[PDB]
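Chemist: Please see the structure below; I have some questions.
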Amino acid sequence: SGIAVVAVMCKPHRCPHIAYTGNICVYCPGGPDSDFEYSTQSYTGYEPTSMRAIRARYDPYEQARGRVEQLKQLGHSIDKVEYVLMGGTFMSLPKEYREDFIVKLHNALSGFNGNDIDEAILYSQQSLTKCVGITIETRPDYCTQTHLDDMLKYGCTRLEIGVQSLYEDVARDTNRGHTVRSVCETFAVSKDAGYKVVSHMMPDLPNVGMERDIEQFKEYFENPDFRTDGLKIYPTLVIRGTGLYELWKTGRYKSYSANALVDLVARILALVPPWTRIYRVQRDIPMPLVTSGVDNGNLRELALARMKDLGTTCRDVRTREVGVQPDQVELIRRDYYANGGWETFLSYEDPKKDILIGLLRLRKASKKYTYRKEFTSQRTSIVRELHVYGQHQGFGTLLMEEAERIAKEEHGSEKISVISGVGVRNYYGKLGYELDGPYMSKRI
Amino acid sequence: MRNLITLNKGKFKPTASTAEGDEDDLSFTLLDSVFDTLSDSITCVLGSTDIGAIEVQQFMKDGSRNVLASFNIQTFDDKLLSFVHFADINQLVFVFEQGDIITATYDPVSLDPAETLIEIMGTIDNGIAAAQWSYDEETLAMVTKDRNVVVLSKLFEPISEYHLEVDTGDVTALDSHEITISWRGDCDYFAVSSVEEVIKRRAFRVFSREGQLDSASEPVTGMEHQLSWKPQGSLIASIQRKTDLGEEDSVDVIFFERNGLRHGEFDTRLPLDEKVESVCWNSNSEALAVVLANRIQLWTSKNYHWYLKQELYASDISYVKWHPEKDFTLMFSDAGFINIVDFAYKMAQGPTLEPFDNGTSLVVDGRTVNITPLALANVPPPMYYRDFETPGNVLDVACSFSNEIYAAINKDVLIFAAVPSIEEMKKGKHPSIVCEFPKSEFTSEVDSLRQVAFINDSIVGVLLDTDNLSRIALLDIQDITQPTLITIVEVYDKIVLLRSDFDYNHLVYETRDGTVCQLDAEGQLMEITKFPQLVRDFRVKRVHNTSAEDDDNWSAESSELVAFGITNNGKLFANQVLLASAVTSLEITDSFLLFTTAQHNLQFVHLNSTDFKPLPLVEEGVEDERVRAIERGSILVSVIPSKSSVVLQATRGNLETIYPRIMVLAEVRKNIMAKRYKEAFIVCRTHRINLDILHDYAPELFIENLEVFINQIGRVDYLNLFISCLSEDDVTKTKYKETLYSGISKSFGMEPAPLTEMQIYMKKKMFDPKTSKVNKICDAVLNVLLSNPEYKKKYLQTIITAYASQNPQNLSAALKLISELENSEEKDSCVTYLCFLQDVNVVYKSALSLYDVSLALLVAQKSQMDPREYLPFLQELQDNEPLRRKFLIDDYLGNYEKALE
Ligand SMILES: C[C@H]1O[C@@H](n2cnc3c(N)ncnc32)[C@H](O)[C@@H]1O
Ligand code: SF4
């Protein structure tokens, strides 16, 4: 089996930082103020997801339903689907459009027909084709206390922030619109609300040279400010109508050769700690559109082969699973400090074959943060995801048995709380948990 | 979560040999000194300023001495700037403020002076302001006093030359206007600090190996002129004294990067009217030292937090230099005394016995002592757990055997801290400061404080240090407040480490020679051994000899004190046996020795013997019981035997508590011989060992006391997990080989070959008669819970698995007792369990064979078959006569002889 990934795009709109800056990001292609016909921001219209959107005319009930039943004409036999939103700055849209968007995302699985956001998720809880999560990408200045609890009502569990640089000059000179000391503060309120925080990083930006790229990513996992649970490596591509195309035209910006770039990402993956995953090493842009930058579309395996003859194994949690039988497994945990709280990473491992079975995240709720009403009347601890691959069945109930014993004793908590998605709310109701708002919690 | 300690401090005054050879030299001020990587010696220069005279002397580390050059210069009043020794072309060079590159050359075999040439090799017009050599000793970067920077080579011929040009930051009212030069760790870059006015502003410029401008700095305010460079590739590490009023009125240490931008800060907890004179990075990284007027303090960093692990005290500092090749050793000069000091790591922790375990770690963060008992709260290295504050700048810490009493020393004061109980420690109480026992009652003013230790929480041993010798002090801390003295025992050498032994019933130490001695509570010195080389970290315990059956082969039991240490380059010794040769960390335990190998492993040594032989080499398919893979340098921090857990710490700074296989089995084997079977069973499930250790370790104790195992394992969902997942081979002789009573030099037993296609059929070539392990115990399970009437009430579901798990596959007796179940619908709940662990048409043909047709109906509806096929066939069998049916039922199955009867 597995998890079905259905990607939808919202209405093509303008970012909200075009007003007070004067324009959008230097490297961003596409959008309404471009030459691509009827394309969402940061897209070209020639992508296999972005071609299903234009034929659907961005109708969320008809875009998602055509994608779901397409994947079962191939015969994947889907019953657990995780939505992901992309394109634009979805939380910058008007409030009466965003809530009606998410409602028809749920109606394509349940069959309920209505417009109340507070009632559509209740019908979606007893659905049989169920939603395990919704990924919504946004900007770091749109994760305030007003926006983070709107995502809890929508059913969102994972959110993605474009960081793309850890230097102050790069976020200024590329007209990014925020500061790097501001994104390290909104990571803290997001992880204490219970979200899986994934960030985006971009090598080969302007004015960041070859050597500055490797101390950029060494800092990203040594500093306890960031230490997130995921990355999407997006190397810089020069596109036709972008802002950096004129820098390529007048000879004031040149890119990497495709022997030093694959050497770079063979060193970046060497520093990846075992609690984070690398979703993408490059993005799906058809190479006839791109002028300079990445030549081919096979940078993933060319990076794994380049670290074969360096002796270094990429210990990535996207790489280290069954995809070879364990025959045995141990229980280990890892403890790191991330941006205000004590994160732990429980997993079942084999140190010989280097393969993972299950994993879990858990966080002590800090005191400088955590504005939520349910997490203030007493000292609580937040479990953030459970993710078991595939007897080989009781790995879920073992990770919940251990995360609860470690919360009463070592955290000293009176309540444990889950950020389970709507379709998987019934798996926790059997284990003694009860719903209180967005969370599925229990007094210890 | 690791500290720093001082290994050795040896001072001496380099005096310059007068021509008349007596005392009462005029001044002969000490100028500078360097190291020698090719001779294990120290080259220092002496001179005078009134008369233009110089001196240079080489100091080998055996008492010997040589005089290399002694001449006179013109331009009398001046000072020296740089001095380096090549020690391969036996050439000495000099750089003065007056623009002189005076050189000298000696001969290696005839060490007499005055057979030296002196040339000039260049003269700088109008003075030189600063000068510095490269780490590759190939390139000079001197800055002339007329505001002009030049670059030379080894042969002193010029390479290039560059003249310079000229919110905005201010300059504070404490700095002087000199120029500092600092190189990149791998050269071809250097940096030059200077002052411009546009308002007056101090900045710097970054140059290449050639005289080429690359970048300039940001205008930040109050650059105090101190400059350096982290030799890894970044982090210029300036100061920025902040003169802004308010709360933000401290003095920091600010970092840069080579394009001139700002990246990173930390706070240096100092008063504002104090002069920072230097800052120094070590050879590789991870140790920053700032230099005050009379005081040197060292800064380290882990997870972006800086620590003040150590601090040195003197009277008047002039220059501080790190060592090029080996790290954590540095020299300075205090009123003419060159003194070498060398450093190492240490993890001040508590006991390791199974009672009083509560594994406690103690780290130093400047003016506080941070605590983390990893058996109560598994706090990551950035945060901590119930610290306590001190009126001092703690140098070293130690805890007691009940780890309720905490000692932390400072300069000229010694401070105790206590806890009422270990469970009221957990409720939220920080340790309370009790008494501040000064440094005037047990020693004079002339002694110093380095280390401290405990013994059975009643006597506090304190490592003192004299300038020539070293002695330790004993104290009495019964009635903790108002302590009293015990006699000041003394030993005639220089102590390197001081530490309490395992069980905390004695103290051990180590001199410079490697001699390890043992000291009791009333001061009786007992020598243990002498290591072949100087070990920087060691542990001591009294191992015991224990045979197989615990008092068998019993004649003249014995014991011997064994020392366990790792030297600098990585040789693990155990009374001059050289166990391994690449070790980087260790920690001992009762019944186990633990150490990491720097081939990215973590291997174990038992401690029930006394013979020690060198270890068999580990190879890529080891899989014994004693090797587990480590990532890229995770080291030991603590061992918790009462939880069977080992905590580690990686390079990036997290923790990782692995649960090693050698000690998880070491506790479940203790419980099943203690006949517990319930504390043993829970550990068998959470750690996911093969679940049949309960039988395959005591195969005759299991069947003999099997009724206890059913009563103690009172749940139905676990007994169905025991019987179902049984193998056919023995796990004690294949995987869990029990390598305890097995020696030391036994080779690591590799994994078996993959059983390929011809070996699969040759594995099941010998099928299973009435002697296999499965049919022995599956009968034995049925032997007890088919006797009582109440055992087949609660545990009726595990009877279904006990039959259906056999090699004869006795399904006919499972499907017989289902038909007698008359109370409720439990025929439905049992057949849906029997058709999961077996194919349904296999169950359907067996339910059809015991001649009852109403039972075969319920099996067929679970079988995804077409109901138009079997249901008409079941209808013809219903209405006939019974003997008419038993012929019709056997033609379907293939029981032709049974049909014919
Ligand atoms: C919306 C996402 O698209 C990525 N993104 C935006 N522009 C580019 C480009 N030229 N190349 C690669 N990735 C890009 C951003 O980093 C953001 O994470
Ligand atoms: S990058 Fe994100 S924000 Fe900047 S323009 Fe492209 S999409 Fe809009």
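We number chain A the same way Swiss-Prot does; the residues here are 94-416, 424-490, 504-557, in that order.
Placed from the backbone N, Cα and C atoms, the Cβ positions cover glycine too.
Pulled from Swiss-Prot, these are the listed features:
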{"type": "BINDING", "residues": "A:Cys108, A:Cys118, A:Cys121", "note": "[4Fe-4S] cluster binding site"}
{"type": "BINDING", "residues": "A:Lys173, A:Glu485, A:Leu486, A:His487, A:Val488, A:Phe508, A:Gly509, A:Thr510, A:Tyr541", "note": "acetyl-CoA binding site"}
{"type": "MUTAGEN", "residues": "A:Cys108 to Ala", "note": "Dissociation of the elongator complex following assembly. Abolished interaction with KTI11 and KTI12"}
{"type": "MUTAGEN", "residues": "A:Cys108 to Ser", "note": "Eliminates iron contents; when associated with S-118 and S-121"}
{"type": "MUTAGEN", "residues": "A:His110 to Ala", "note": "Decreased tRNA modification"}
{"type": "MUTAGEN", "residues": "A:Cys118 to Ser", "note": "Eliminates iron contents; when associated with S-108 and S-121"}
{"type": "MUTAGEN", "residues": "A:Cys118 to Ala", "note": "Dissociation of the elongator complex following assembly. Loss of elongator complex activity; when associated with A-121"}
{"type": "MUTAGEN", "residues": "A:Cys121 to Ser", "note": "Eliminates iron contents; when associated with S-108 and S-118"}
{"type": "MUTAGEN", "residues": "A:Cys121 to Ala", "note": "Dissociation of the elongator complex following assembly. Loss of elongator complex activity; when associated with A-118"}
{"type": "MUTAGEN", "residues": "A:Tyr136 to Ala", "note": "Decreased tRNA modification"}
{"type": "MUTAGEN", "residues": "A:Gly168 to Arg", "note": "Impaired tRNA wobble uridine modification"}
{"type": "MUTAGEN", "residues": "A:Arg232 to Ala", "note": "Decreased tRNA modification"}
{"type": "MUTAGEN", "residues": "A:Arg251 to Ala", "note": "Abolished tRNA modification"}
{"type": "MUTAGEN", "residues": "A:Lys289 to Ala", "note": "Abolished tRNA modification"}
{"type": "MUTAGEN", "residues": "A:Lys325 to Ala", "note": "Abolished tRNA modification"}
{"type": "MUTAGEN", "residues": "A:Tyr327 to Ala", "note": "Loss of elongator complex activity"}
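Surface or core, plus neighbours and distances: that's what I need for these features.
Modeler: A C-beta separation below 8 Å, combined with a sequence spacing of at least six in one chain, links A:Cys121 (mutagenesis position) to A:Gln134, A:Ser135, A:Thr335, A:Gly336.
Within the same chain, the residues at least 6 positions away from A:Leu486 (acetyl-CoA binding site) whose Cβ sits under 8 Å from its Cβ are A:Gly458, A:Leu459, A:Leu460, A:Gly509, A:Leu512, A:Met513, listed in sequence order. Look at A:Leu486 (acetyl-CoA binding site): DSSP puts it in a strand.
Cβ-based neighbour count (10 Å, all protein chains) for A:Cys108 (mutagenesis position) stands at 19.
Packing around A:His110 (mutagenesis position) is summarised by its Cβ count: 19 other Cβ atoms lie within 10 angstroms of its Cβ, all protein chains included.
Taking a C-beta cut-off of under 8 Å and a sequence gap of six or more, A:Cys118 (mutagenesis position) has these contacts in its own chain: A:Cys108, A:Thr267, A:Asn268, A:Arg269, A:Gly270, A:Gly336.
Around A:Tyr136 (mutagenesis position), the C-beta neighbours below 8 angstroms that are at least 6 residues distant in the chain are A:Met102, A:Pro122, A:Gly123, A:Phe129, A:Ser143, A:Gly180. In the three-state DSSP reading, A:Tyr136 (mutagenesis position) counts as coil.
DSSP assigns A:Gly168 (mutagenesis position) to coil in the three-state reduction, outside any helix or strand.
A simple way to gauge crowding: the CB of A:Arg232 (mutagenesis position) has 19 other CB atoms within 10 angstroms, across all the protein chains here. According to its DSSP assignment, A:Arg232 (mutagenesis position) is coil.
Residues within less than 8 Å, Cβ to Cβ, of A:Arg251 (mutagenesis position) and separated from it by at least 6 positions along the same chain comprise A:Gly226, A:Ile227, A:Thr228, A:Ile229, A:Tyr288, A:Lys289, A:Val291.
The secondary structure of A:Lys289 (mutagenesis position), as reduced to three states from DSSP, is extended strand.
A sphere of 10 angstroms centred on the C-beta of A:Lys325 (mutagenesis position) encloses 20 other C-beta atoms.
In this view, A:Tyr327 (mutagenesis position) is surrounded by 18 other Cβ atoms within 10 Å of its Cβ, with every protein chain counted.
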Chemist: Work out how many Å separate A:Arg232 (mutagenesis position) and A:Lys173 (acetyl-CoA binding site) at their Cα atoms, rounded off.
Modeler: 28
Chemist: Taking the mean position of the Cβ atoms of A:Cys108, A:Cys118, A:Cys121 as the [4Fe-4S] cluster site, which residues outside that list, in the same chain, have a Cβ no more than 8 Å away, listed in sequence order?
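Modeler: Neighbours within 8 Å of the Cβ centroid, excluding A:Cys108, A:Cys118, A:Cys121: A:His110, A:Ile117, A:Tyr120, A:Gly124, A:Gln134, A:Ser135.
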Chemist: Going by C-alpha positions, which of the mutagenesis positions (A:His110, A:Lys325, A:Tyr327) is nearest A:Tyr541 (acetyl-CoA binding site)?
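Modeler: The answer is A:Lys325.
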Chemist: Using a 6 Å cut-off on Cβ distance, which of the mutagenesis positions A:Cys108, A:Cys118, A:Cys121, A:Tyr136 come close to any atom of ligand 2?
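Modeler: What lies within reach of ligand 2, judged by Cβ under 6 Å, is A:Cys108, A:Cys118, A:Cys121.
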Chemist: Measuring Cα to Cα, tell me the gap between A:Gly168 (mutagenesis position) and A:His110 (mutagenesis position) in whole angstrom.
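Modeler: Checking the Cα atoms of A:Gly168 (mutagenesis position) and A:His110 (mutagenesis position) gives a distance of 43 Å.
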Chemist: With acetyl-CoA as the bound species and A:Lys173, A:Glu485, A:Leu486, A:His487, A:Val488, A:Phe508, A:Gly509, A:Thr510, A:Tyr541 as its recorded binding residues, calculate the greatest Cα-Cα distance and give it in Å as a whole number.
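Modeler: For the residues that bind acetyl-CoA, the greatest Cα distance is 19 Å.
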Chemist: Cβ-Cβ under 8 Å from A:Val488 (acetyl-CoA binding site), same chain, 6 or more residues apart: which ones?
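Modeler: Once residues fewer than 6 apart are set aside, A:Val488 (acetyl-CoA binding site) is near A:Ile457, A:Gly458, A:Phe508, A:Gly509, A:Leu512.
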Chemist: A:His110 (mutagenesis position) to A:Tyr327 (mutagenesis position): how many Å between their Cα atoms?
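Modeler: A Cα-Cα distance of 22 Å.
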Chemist: Which secondary structure state does DSSP assign to A:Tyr541 (acetyl-CoA binding site), in the simple three-class scheme?
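Modeler: In the DSSP reduction, A:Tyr541 (acetyl-CoA binding site) maps to helix.
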Chemist: Any of the mutagenesis positions A:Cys118, A:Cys121, A:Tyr327 with a C-beta atom under 6 A from ligand 1? Give them in order, or none.
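Modeler: So the answer is A:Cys121, A:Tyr327.
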Chemist: Let me spell it out: for each of the recorded positions (A:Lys173, A:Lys289), count the other Cβ atoms within 10 Å of that residue's Cβ, using every protein chain shown. Which one has the most?
Modeler: A:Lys289
Chemist: Using DSSP and collapsing to three states, where does A:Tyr327 (mutagenesis position) fall: helix, strand or coil?
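Modeler: A:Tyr327 (mutagenesis position) sits in coil per DSSP, no helix or strand.
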